[PDB]
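**Student:** Have a look at this one.
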Amino acid sequence: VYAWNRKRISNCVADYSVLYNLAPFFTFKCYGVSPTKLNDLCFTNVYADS
Amino acid sequence: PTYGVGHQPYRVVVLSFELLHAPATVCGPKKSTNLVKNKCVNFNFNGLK
Amino acid sequence: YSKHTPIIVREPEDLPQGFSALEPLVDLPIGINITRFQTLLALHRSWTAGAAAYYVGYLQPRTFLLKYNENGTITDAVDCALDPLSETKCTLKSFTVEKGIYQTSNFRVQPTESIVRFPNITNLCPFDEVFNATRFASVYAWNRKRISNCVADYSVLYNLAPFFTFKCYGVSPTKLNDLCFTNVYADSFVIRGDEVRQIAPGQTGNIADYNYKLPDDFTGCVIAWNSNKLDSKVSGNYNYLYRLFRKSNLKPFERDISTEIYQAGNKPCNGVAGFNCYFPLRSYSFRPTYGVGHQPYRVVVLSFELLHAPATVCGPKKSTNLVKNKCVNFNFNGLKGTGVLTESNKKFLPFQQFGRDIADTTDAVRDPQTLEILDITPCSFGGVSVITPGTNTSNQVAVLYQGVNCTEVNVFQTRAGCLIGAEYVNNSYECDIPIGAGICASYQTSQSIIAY
Amino acid sequence: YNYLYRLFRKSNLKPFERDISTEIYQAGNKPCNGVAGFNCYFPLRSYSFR
Amino acid sequence: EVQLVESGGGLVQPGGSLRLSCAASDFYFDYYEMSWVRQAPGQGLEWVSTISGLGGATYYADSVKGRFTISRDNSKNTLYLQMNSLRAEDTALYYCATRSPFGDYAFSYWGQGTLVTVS
Amino acid sequence: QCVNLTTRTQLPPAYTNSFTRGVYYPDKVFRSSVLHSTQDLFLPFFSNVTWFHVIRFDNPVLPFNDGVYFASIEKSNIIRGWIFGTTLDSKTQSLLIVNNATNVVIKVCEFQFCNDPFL
Amino acid sequence: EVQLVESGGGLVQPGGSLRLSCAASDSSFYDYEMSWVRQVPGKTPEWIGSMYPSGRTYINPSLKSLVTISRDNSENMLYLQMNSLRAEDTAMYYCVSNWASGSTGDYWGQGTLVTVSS
Ligand SMILES: *[C@@H]1O[C@H](CO)[C@@H](O)[C@H](O)[C@H]1NC(C)=O
Ligand SMILES: *[C@@H]1O[C@H](CO)[C@@H](O)[C@H](O)[C@H]1NC(C)=O
Ligand SMILES: *[C@@H]1O[C@H](CO)[C@@H](O)[C@H](O)[C@H]1NC(C)=O
Ligand SMILES: *[C@@H]1O[C@H](CO)[C@@H](O)[C@H](O)[C@H]1NC(C)=O
Ligand SMILES: *[C@@H]1O[C@H](CO)[C@@H](O)[C@H](O)[C@H]1NC(C)=O
Ligand SMILES: *[C@@H]1O[C@H](CO)[C@@H](O)[C@H](O)[C@H]1NC(C)=O
């Protein structure tokens, strides 16, 4: 967390339908966009924080 | 290991989006269909619906 | 506030006929509760009281239209609620009102009652075997009666023996009979009088730790009434049993059915009950001649559970009396508002409960318990008009209630409303102040406002 | 056992007002005058901090 | 504090059976409420069942209630869950958790949880 | 100290008319040649205030609901302060004001008052 | 569904003893607490003995070392032997399995006629 990498994703085909697994989530939500139907929207630049 | 779930490391991943006046480059795995002309259709372009 | 000014002439010792502004002096850091005061005098014991006189009055929440001068001094003021002329000058934001009719405010009466009239109470919780049984239970072992879907009406418990504790922990006794829980368990037992205090969340006591252990976060109630009248046998009352010896304390809401022998020493007893080997069970001694601390008390607690299940137990309803021919607040289980409840002749259908109209508003409801169609209509309201011949002429005004029969607020009824403050003459003059429906007012002659 | 708190009141207390009146409540019609029984409760509870 | 875990999840054929017998280490359960919560992929923690500690009744769930049942011997620590006639949409993430009555519905310490899938 | 002074007869008070008096500055804002409308606690016109007169030691404890328009008219300066509070039974706080001939002594404490306060 | 209890009684026999025994039908009696309660008109509650599952018994402080209770399982019948019969013992004894801490599923018998009068 002290130096969390801001991994940028570009020129990709993101599939937001495989992240469902074990290790119970915290009710994965999307503040700003819709949680589902993300496969119909196309983004130009996104950042991932771990 | 004996501590309860009240304090356990959660692998929180924050995926921040960004949309400006630029051509998009990453969308979902939607198969692009065929384009027909001279007929009213429901276009579903990157940012056009 | 204060202001000092002398007099102009030898007054009759009354309040002068003048206007004066008051300036603030001090704003001390205070705020303690103050409701009564008293003024001190200065006795000149040469006892002589001297000569003093004050005009102590009371302040009220009012609106005032203050006139500021060019130098910032208050010169005039309007009460804004004393007379219709003051209200007219207040709503016009002036002091010299012209001749004509002016609308000041809107007349509207206020409700009187707050009836509810909720449906009947059919499903009654079983309280005949937990408050009227002969022998509830002992102390070493207690009972637990699971209650099912019903409405817990605690108002019926007034028929028990008086002077009984009703300390409800967690929940509030005032809002007690409005609570939808999922399950309620009753645990009844009989103990002494000096052990009622031990029945509490986290309190020291031998019976509170060796017989019955109440949790610290217990949110329920406890009821204990005097049982010395019927649970006191003079011929050796020993039907009750309470534990006094145990290895450790009990868990919250634990059932101690173990009857093993107690060992206060180190030698094996193996069930002898002799020297250094006592039996961890002792019986009470209830006698009608003992003190209050030794009298029997039937203690019953009600543990309330809260889960995300269909709420079985709930609270009762008020269902107050219904009043007619008076604008009151109606609460017929689905609506909250004001209106006059009158008997209607509109025949409804067995499945209909509400009633609408062309204006898409409620105008008729069905009573929940006694099936009868009512007629909801708003109270009397309209517009208050003030007829003033002008401040330069006089100060007499006439009030006109638009669309009001002036029977539930000289008095003369017109087609435009009801004029109170002007007499109707049979003459016919030119129209000076238009009122409506051919009625005109004028300030003619003994000068007074007349209608014609 | 030195932190106390009220439980019920006849009406919602006005803002910025202290409720120091420790009089015993009366939720019925019979005079109580310090009995603490039915329809007569003490409107002041205590915490059980551990 | 408490070190309760889960054990029993596994691949079950449609319409089979399974025993999700969990346990615990040390906690006051004689007056607490033990429940079950499932987690479908992409959904929250839906309620499954609840066994009371002060009572012993079994508060059931929605239309799938006619196939599930829970019990407890109450010797040291356990919470069973009988699976009868599991359908397609019954696969989820069950978590043998508990709570405390006389308070808010916020559940108490959860467990590690297991997974059961049907195919 | 406080003493119990006897020989005090009871008499009904008098009344008068408040002729458009009791207007003060509501706030500290300066206005000029305007007509502002406030909603502060003022004295209603023609409120029929009391007329307690001292010729007689008649100083009764009068209620203080929201305000008191104390208008004293005299020459020998008999009024030299006021006493406030709730009950004056040495149980709660009480405000006190004393207007001496050379200064003003205002202090709020829990003094041991009595039924006959004077100077 | 069946009691099969309180079978016996006695007559006026001062200075003797009572062999009153009340059997129990074959059922799921595991945590049963058998006792004896008199039914003299005027005093309905009365405690005599106890049948705790651990085998130990409790006697009332009044009749200390006066009433002896022994467990017998040869033919499923409980025994009770007491001595020093008084004159006010005229009552109706019962063998109740659902004693105090009960009254929810409580059941009784018909009554054993036992009376003594000098
Ligand atoms: C002040 O005290 C009086 C009587 O003691 C009573 O009105 C109430 O307790 C208090 N009122 C307010 C507004 O604090
Ligand atoms: C207002 O101030 C002016 C200038 O000082 C003065 O002439 C006038 O008399 C004042 N008005 C009043 C009412 O005192
Ligand atoms: C108990 O019985 C009496 C009379 O039999 C009755 O008046 C009373 O209401 C009963 N108690 C309750 C809680 O109903
Ligand atoms: C409610 O109780 C009253 C009183 O007996 C009865 O007249 C009325 O019919 C009841 N309501 C219904 C819907 O049965
Ligand atoms: C006023 O009431 C009287 C008496 O009921 C009635 O005759 C008259 O028509 C009413 N007037 C209006 C405008 O309702
Ligand atoms: C003031 O009120 C008193 C008491 O009601 C009354 O006797 C008196 O006439 C009133 N005075 C005025 C001027 O209204």
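Residue positions begin at 1 at the first shown residue.
We read in the header that electron microscopy, 3.3 Å was used to get this structure.
Even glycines carry a Cβ here, placed using N, Cα and C.
What Swiss-Prot says about the mutagenesis result for C:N132 to Q (Swiss-Prot position 343) is this: Reduced viral infectivity. Here the residue is the original one, while Swiss-Prot reports the published mutagenesis C:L241 to R (Swiss-Prot position 452) with the comment Increased resistance to neutralizing antibodies. Decreases HLA binding to NF9 epitope. Increased binding affinity to human ACE2. One mutagenesis experiment catalogued in Swiss-Prot, C:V272 to A (Swiss-Prot position 483), is accompanied by this note: Increased resistance to neutralizing antibodies. C:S442 to A (Swiss-Prot position 673) appears in Swiss-Prot as a published mutagenesis result, with the remark: No effect on O-glycosylation by host GALNT1. According to Swiss-Prot, the natural variant C:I7 to V (Swiss-Prot position 210) carries the following note: In strain: Omicron/BA.2.75. For C:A21 to V (Swiss-Prot position 222), Swiss-Prot lists a natural variant annotated as follows: In strain: 20A.EU1. Record note (Swiss-Prot) on the natural variant C:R135 to K (Swiss-Prot position 346): In strain: Mu/B.1.621. Recorded in Swiss-Prot as a natural variant, C:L157 to I (Swiss-Prot position 368) carries the remark: In strain: Omicron/XBB.1.5, Omicron/EG.5.1. In Swiss-Prot, a natural variant is listed as C:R197 to S (Swiss-Prot position 408), annotated with the note In strain: Omicron/BA.2, Omicron/BA.2.12.1, Omicron/BA.2.75, Omicron/BA.4, Omicron/BA.5, Omicron/BQ.1.1, Omicron/XBB.1.5, Omicron/EG.5.1. Swiss-Prot lists C:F245 to L (Swiss-Prot position 456) among its natural variants, and the accompanying note reads: In strain: Omicron/EG.5.1. While the structure shown retains the original residue, Swiss-Prot records the natural variant C:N249 to K (Swiss-Prot position 460) with this note: In strain: Omicron/BA.2.75, Omicron/BQ.1.1, Omicron/XBB.1.5, Omicron/EG.5.1. As a natural variant entry, C:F279 to S (Swiss-Prot position 490) appears in Swiss-Prot alongside the note: In strain: Lambda/C.37, Omicron/BQ.1.1, Omicron/XBB.1.5, Omicron/EG.5.1. The natural variant C:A359 to D (Swiss-Prot position 570) is recorded by Swiss-Prot, whose note states: In strain: Alpha/B.1.1.7. What Swiss-Prot says about the natural variant C:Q402 to H (Swiss-Prot position 613) is this: In strain: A23.1.
Mind mapping these onto the model and telling me what they sit next to?
**Tutor:** Its own atom aside, the Cβ of C:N132 (mutagenesis position) has 9 Cβ atoms within 10 angstroms in the protein chains shown.
The Cβ of C:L241 (mutagenesis position) has C:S138, C:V139, C:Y140, C:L281, C:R282, C:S283, C:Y284 as same-chain neighbours under 8 Å, each 6 or more residues away in sequence. Secondary structure from DSSP puts C:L241 (mutagenesis position) in a beta strand.
In sequence order, the list of same-chain residues 6 or more apart from C:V272 (mutagenesis position) whose Cβ falls under 8 Å from its Cβ is empty.
All protein chains shown were included, and the count of other CB atoms within 10 Å of the CB of C:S442 (mutagenesis position) stands at 18.
Under DSSP, C:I7 (variant position) is assigned to coil, being neither helix nor strand in the three-state scheme.
A sphere of 10 angstroms centred on the C-beta of C:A21 (variant position) encloses 17 other C-beta atoms.
The DSSP secondary structure for C:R135 (variant position) is coil. The C-beta environment of C:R135 (variant position), restricted to residues of the same chain at least 6 apart in sequence and closer than 8 Å, consists of C:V190, C:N239.
DSSP classifies C:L157 (variant position) as helix under the three-state reduction. Counting only same-chain residues six or more apart in sequence, the Cβ atoms lying under 8 angstroms from the Cβ of C:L157 (variant position) belong to C:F127, C:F131, C:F166, C:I223.
A 10 Å cutoff on Cβ-Cβ distances gives C:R197 (variant position) a total of 12 other Cβ atoms nearby, all chains included.
Every protein chain considered, the tally of other Cβ atoms within 10 Å of the Cβ of C:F245 (variant position) stands at 15.
In the three-state DSSP reading, C:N249 (variant position) counts as coil.
A 10 Å cutoff on Cβ-Cβ distances gives C:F279 (variant position) a total of 16 other Cβ atoms nearby, all chains included.
Listed in sequence order, there are no same-chain residues at least 6 apart in sequence whose CB falls under 8 Å from the CB of C:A359 (variant position).
C:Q402 (variant position) is surrounded by 17 other CB atoms, counting those within 10 A of its CB over all protein chains shown.
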**Student:** With Cβ-Cβ distance below 8 Å and at least 6 positions apart along the chain, what are the contacts of C:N249 (variant position)? List them in sequence order.
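**Tutor:** Looking at Cβ-Cβ distances below 8 Å from C:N249 (variant position), excluding near sequence neighbours, one finds C:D209, C:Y210, C:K213.
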**Student:** Of all the variant positions given, namely C:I7, C:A21, C:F245, which is spatially nearest to C:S442 (mutagenesis position) at the Cα level?
**Tutor:** C:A21
**Student:** Roughly how many angstrom lie between the C-alpha atoms of C:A21 (variant position) and C:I7 (variant position)?
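**Tutor:** Here the two Cα atoms are 16 Å apart.
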**Student:** Determine, using Cα-Cα distances only, which of these variant positions is closest to C:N132 (mutagenesis position): C:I7, C:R197, C:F279, C:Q402.
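**Tutor:** Of all the candidates listed, C:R197 is nearest in space.
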**Student:** When the Cα-Cα distance from C:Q402 (variant position) is computed for each of the variant positions C:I7, C:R197, C:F245, C:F279, which gives the smallest value?
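**Tutor:** Closest candidate to C:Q402 (variant position), judged by Cα separation, is C:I7.
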**Student:** What number of additional C-beta atoms lies within 10 angstroms of the C-beta atom of C:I7 (variant position)?
**Tutor:** 9
**Student:** Running a distance check here. Ligand 3 versus the recorded positions C:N132, C:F245, C:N249: which have CB less than 6 Å from one of its atoms?
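**Tutor:** Among C:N132, C:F245, C:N249, near ligand 3: C:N132.
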**Student:** Give me the CA-CA distance between C:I7 (variant position) and C:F245 (variant position), in Å, as a whole number.
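**Tutor:** The Cα atom of C:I7 (variant position) is 91 Å away from the Cα atom of C:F245 (variant position).
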